[PDB]
Amino acid sequence: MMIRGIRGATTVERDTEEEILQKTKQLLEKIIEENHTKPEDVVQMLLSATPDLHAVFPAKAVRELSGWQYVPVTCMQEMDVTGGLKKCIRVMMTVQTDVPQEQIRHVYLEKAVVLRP
Amino acid sequence: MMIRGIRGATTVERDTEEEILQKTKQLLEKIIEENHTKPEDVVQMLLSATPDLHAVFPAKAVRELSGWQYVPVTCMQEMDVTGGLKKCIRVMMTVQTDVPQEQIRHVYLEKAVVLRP
Amino acid sequence: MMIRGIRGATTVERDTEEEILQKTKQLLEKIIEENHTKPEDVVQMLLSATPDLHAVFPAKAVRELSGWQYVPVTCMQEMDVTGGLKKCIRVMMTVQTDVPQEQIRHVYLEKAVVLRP
Ligand SMILES: O=C(O)C(=O)C[C@]1(C(=O)O)C=C[C@@H](O)C=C1
Ligand SMILES: O=C(O)C(=O)C[C@]1(C(=O)O)C=C[C@@H](O)C=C1
């Protein structure tokens, strides 16, 4: 029963809890919309932030998604790359799905559109 | 038979190898006990520490679990959050299981009990 | 069909784009050869770097692997451990496979050979 990673990326303008939660929620909702993801099918999720964001764990946003309270999530620091995109939040959402690898819809929002291949 | 993540978190009082390994092992053992986990059913494990812990990789504790020598494990730095729990170690253990998402037993020990939902 | 993590580690001599990409590419190619891995069977990959590496994301090397353009990858920062191996890049490649846990071929190259059990 196949499992696949779904990637998301977005950015915030400021390091505040309000903006980190708002943008993270918007990113998750878009991933959910595009991939028709049900929470019970999510194995786990990893969220990362660049080391310029500190106000809150982006995973707190998952609680604002009804039905997602049992989805296991953890946060990590993104690698600090010289010249890399700043104030960036990324998601690796691992899901049970039969959608082929090439049709998985990865989501890039805000200033992270530049990360689109 | 699906793949699911199991979360664990704990804390240490000191940044010493002895305590990091002791608390990590205790956390792993509690997870294994509550979820009846066999090492062959573990896809992989991720361990994280806040950036105030430097004495040893928590993954070294896995060596102390009989039969877990082939479980793939890697470590990462936890996101540094203002006012966040200090000296915190987390686990994301990915397993094959029949247990429904809402019945998976996530484990929070020591000062990380405040993380429980 | 079970899922399994496949670990890789390697090192670079200096923090440059050329070295990071070359050594990461070499590590990935060796994992792929040893485990006969096809990109469609890869759930996702996580790459990490110790905090002395900033030149480029090692994930950029995945784009040099023909056919791997749809494999989801994200990078994270490795813990800073005292006496820990410096300038180190690690891979956790999650794949669907029947191969028993004890027969999975994990790969350690360059100065990271000291990590292998
Ligand atoms: O579950 C934990 O260990 C938490 O500290 C909570 C939480 C979350 O808000 O969901 C935040 C940060 C951790 O990296 C993972 C999850
Ligand atoms: O095999 C490696 O990559 C190691 O360096 C060893 C080890 C471990 O203690 O098991 C320690 C740190 C790494 O993040 C992952 C695993």
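Note: Cβ is positioned from N, Cα and C throughout, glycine not excepted.
The prephenate binding site annotation in Swiss-Prot covers B:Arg7, B:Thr74, B:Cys75, B:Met76, B:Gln77, B:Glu78, B:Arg90, B:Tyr108 and rests on experimental evidence. Experimental mutagenesis is annotated in Swiss-Prot for B:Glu78 to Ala, with the remark: No chorismate mutase activity. Listed in Swiss-Prot as a mutagenesis experiment, B:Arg90 to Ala is described as follows: No chorismate mutase activity. According to Swiss-Prot, the mutagenesis experiment B:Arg90 to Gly carries the annotation: 2-fold decrease in affinity and very low decrease in catalytic efficiency. Experimental mutagenesis at this site is recorded by Swiss-Prot as B:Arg90 to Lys, annotated: Low decrease in catalytic efficiency and in affinity.
This view paints the features noted in Swiss-Prot onto the structure.
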residue  : record                  : contacts (Cβ under 8 Å, 6+ apart)
B:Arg7   : prephenate binding site : B:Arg90, B:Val91, B:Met92, B:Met93, B:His106, B:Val107
B:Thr74  : prephenate binding site : B:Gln44, B:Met45, B:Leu46, B:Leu47, B:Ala59
B:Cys75  : prephenate binding site : B:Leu46, B:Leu47, B:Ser48, B:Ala49, B:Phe57, B:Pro58, B:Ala59
B:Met76  : prephenate binding site : B:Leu46, B:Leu47, B:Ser48
B:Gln77  : prephenate binding site : B:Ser48, B:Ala49, B:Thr50, B:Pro51
B:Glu78  : mutagenesis position    : B:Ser48, B:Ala49, B:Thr50, B:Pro51, B:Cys88, B:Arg90
B:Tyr108 : prephenate binding site : B:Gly8, B:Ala9, B:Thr10, B:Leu115, B:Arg116
Going by Cβ pairs closer than 8 Å, show me which of the recorded positions B:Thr74, B:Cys75, B:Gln77, B:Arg90, B:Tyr108 neighbour chain A.
B:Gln77, B:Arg90
Members of the recorded positions set B:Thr74, B:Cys75, B:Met76, B:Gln77, B:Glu78, B:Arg90 whose C-beta sits under 8 angstroms from chain C:
B:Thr74, B:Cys75, B:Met76, B:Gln77
Does any of B:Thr74, B:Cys75, B:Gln77, B:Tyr108 have a Cβ within less than 6 Å of an atom of ligand 2? These are the binding-site residues; tell me which, or none.
B:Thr74, B:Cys75
Anything from the recorded positions B:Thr74, B:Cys75, B:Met76, B:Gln77, B:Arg90 with its Cβ under 6 A from ligand 1? List those in sequence order.
B:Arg90
